[PDB]
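Student: Below is the structure I would like to discuss, written out as structure tokens.
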Amino acid sequence: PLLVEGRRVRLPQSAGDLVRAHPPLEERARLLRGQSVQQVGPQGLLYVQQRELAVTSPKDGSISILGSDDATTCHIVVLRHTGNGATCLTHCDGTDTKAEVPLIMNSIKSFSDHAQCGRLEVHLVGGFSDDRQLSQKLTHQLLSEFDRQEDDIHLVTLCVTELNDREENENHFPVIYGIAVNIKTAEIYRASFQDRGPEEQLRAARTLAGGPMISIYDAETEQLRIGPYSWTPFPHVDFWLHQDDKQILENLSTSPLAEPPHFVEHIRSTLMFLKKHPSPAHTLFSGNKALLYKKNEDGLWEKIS
């Protein structure tokens, strides 16, 4: 079940009510939202896209930071076992929370040396007071699915939906769009990311074409493993490529007036990839082999094999 201050949480309950009833959550939300946004460089970074999951631990000699960005209604989730340091960061968008939380739980529960020290701590960040109720729905699903777990999960950070909302000219949007977690130190902080590779477009196209949440990193070998992926031709991709920015925003985003400034540019690059690669299973991959990337000496991703 989900625990706060050592006691089970009553659900359903709004995130605002939960934080207001528990000073520790209120303090964490105050501090997190008050932090200035740090521009995190590529060294030792594993950037996690929407509908992706990455897990590793302090033993990792390649990755020291996990992060994700560009969350509007989406929630960034961090689950960490404080004893062995195993840390999983996931960028949820509400596609299948019921299936995604078990992916996160198993990502962490496989790690050994978990009984002598520490405990499971979960962190939820993202969303806003969007008039489609999408953020609120995702908050409810995440809290519910984590609470259904048998293991004790300690809710430490809850900065979602109305807690993450701001208003300008009567339009609402998120305060926090992105966060990073330092595997070694366990620090979670507001972050932005300029380097979101490798295979940025391929991974974006997979999600835009409707793929489910996937785990992208193999901690044992310290390798990003991308694909193989498969999809059918994206409907009317040419048509959507030739629409103006406004129609792209209103139709390919569920929070049209809250997206970051480079949203349309990024989705156009993704649509172009889909137009160029209508069926990638046998053209971007050979022998059902994944694309393998490792960190080089200077901390940047490099393709191998």
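Just so it is clear, chain A uses Swiss-Prot numbers, and the residues here are 2-306, in order.
A Cβ is built for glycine as well, from the same backbone N, Cα and C atoms used for every other residue.
Pulled from Swiss-Prot, these are the listed features:
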type    : residues                 : note
MUTAGEN : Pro2 to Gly              : 3-fold reduction in catalytic activity
MUTAGEN : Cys75 to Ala, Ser or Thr : Abolishes catalytic activity
Student: Test of understanding: give the count of other CB atoms lying within 10 angstroms of the CB of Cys75 (mutagenesis position).
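Tutor: Around the Cβ of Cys75 (mutagenesis position), 25 other Cβ atoms lie within 10 Å.
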Student: Sort out the sequence-distant neighbours of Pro2 (mutagenesis position) for me: same chain, 6+ apart, CB within less than 8 Å of its CB, listed by position.
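Tutor: For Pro2 (mutagenesis position), the qualifying residues are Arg9, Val10, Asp148, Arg149, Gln150, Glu151, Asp153, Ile154.
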